[PDB]
Amino acid sequence: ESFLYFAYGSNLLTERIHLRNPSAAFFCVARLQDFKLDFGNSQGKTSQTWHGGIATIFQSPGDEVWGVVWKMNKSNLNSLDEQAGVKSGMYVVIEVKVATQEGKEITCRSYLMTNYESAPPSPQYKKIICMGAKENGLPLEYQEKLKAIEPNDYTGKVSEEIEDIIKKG
Amino acid sequence: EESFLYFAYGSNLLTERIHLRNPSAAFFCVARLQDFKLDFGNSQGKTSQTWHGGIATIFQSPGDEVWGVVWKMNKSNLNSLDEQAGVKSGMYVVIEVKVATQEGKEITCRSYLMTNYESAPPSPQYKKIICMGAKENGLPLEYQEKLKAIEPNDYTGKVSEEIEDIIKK
């Protein structure tokens, strides 16, 4: 009746995931070996929520991606796929094996883009990701990596819920 | 439940091929994957030394379709099948897809695609295996025409005795 979800993007932040998934429960922090983080425009299309490149991952030996594993009820599978834009070709559903800091291997559902053009994230998107990583105690080494991501030059506004989250941050 | 369904779109379209490492695989049905495009390539820039040409992959592309065979397999074969796809070497990633049978029924299947590759044409031998499986397993004749239309590379050397034998007959 449950599944595990590996979040590496804006769903790193508790308040963000709980927006559409209030019953999501923190499971653990984990590392996905031999994948690299990237930001981009699915189908060449710019996120009208984020106004910049959005998070994705691809296989790349020697690289790693840290994220948060969330536990979720199986009844939320369709909703979570909807959120990720599966039917509209935005992300594909994946299965990955991630490692906890104690070396336990965890099988999780996640998402990645299959057809995108690489593009820098907006300041607000980067900030939510930065806040999530910090909140959930991802390695300091990884946190600084996220801090050093070059954002695009968007100086406009995102949704009030998101903007309010950053203000409280 | 004991079993899972696996969607094959490459060399595992051929019964004799999939049976060589997965002898207990059973034909379930033919199905269509909507809004995906078939491609061939060198995963992580490496050319397959089994096939000596680009190997099969898929990516999200509105408008396009990929037809394939759904195989029913015991859940004890999961790790083996992941092993065959080179998941651990970063060749393919495990995906979940929803496919439609010719009668319009949606099926949830395990499959694979490449996340980091260079586009390169298949070897004549690879194309033959795929064409054979497509034909043997009753994929629509228009899709068979698409497959027959694939431009192969120029490889005319030796592939394994097991593969050459299958094509021969």
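Throughout, chain B uses Swiss-Prot numbering, with the displayed residues spanning 14-182 in order.
Looks like X-ray crystallography, 2.1 Å, at least that's what the header says.
In case you wondered, yes, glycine gets a Cβ from its N, Cα and C as well.
Database features (Swiss-Prot):
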{"type": "BINDING", "residues": "B:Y19, B:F20, B:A21, B:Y22, B:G23, B:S24, B:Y139", "note": "substrate binding site"}
{"type": "MUTAGEN", "residues": "B:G23 to A", "note": "Marked decrease in catalytic efficiency"}
{"type": "MUTAGEN", "residues": "B:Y105 to F", "note": "Marked decrease in catalytic efficiency and specific activity"}
{"type": "MUTAGEN", "residues": "B:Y125 to F", "note": "Little or no change in reaction kinetics"}
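Positions of the features from Swiss-Prot, shown on the structure.
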| residue | record | contacts (Cβ under 8 Å, 6+ apart) |
| --- | --- | --- |
| B:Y19 | substrate binding site | B:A38, B:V83, B:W84, B:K85, B:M86, B:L94, B:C122, B:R123, B:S124 |
| B:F20 | substrate binding site | B:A44, B:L46, B:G81, B:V82, B:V83, B:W84, B:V110, B:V112, B:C122, B:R123, B:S124 |
| B:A21 | substrate binding site | B:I31, B:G81, B:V82, B:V83, B:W84, B:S124, B:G146 |
| B:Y22 | substrate binding site | B:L46, B:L51, B:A69, B:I71, B:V79, B:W80, B:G81, B:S124 |
| B:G23 | mutagenesis position | B:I68, B:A69, B:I143 |
| B:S24 | substrate binding site | B:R30, B:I31, B:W64, B:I68, B:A69, B:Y139, B:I142, B:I143, B:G146 |
| B:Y105 | mutagenesis position | B:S56, B:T70, B:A98, B:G99, B:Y125, B:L126, B:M127, B:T128 |
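In this structure, B:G23 (mutagenesis position) belongs to neither helix nor strand by DSSP; it is coil. According to DSSP, B:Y105 (mutagenesis position) sits in a coil region rather than a helix or strand. Those residues noted as binding substrate (B:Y19, B:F20, B:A21, B:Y22, B:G23, B:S24, B:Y139) have their most widely separated CA atoms at a distance of 20 Å. Within 10 Å of the C-beta atom of B:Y139 (substrate binding site) sit 27 other C-beta atoms, taking all shown protein chains into account. In this view, B:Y125 (mutagenesis position) is surrounded by 26 other Cβ atoms within 10 Å of its Cβ, with every protein chain counted.
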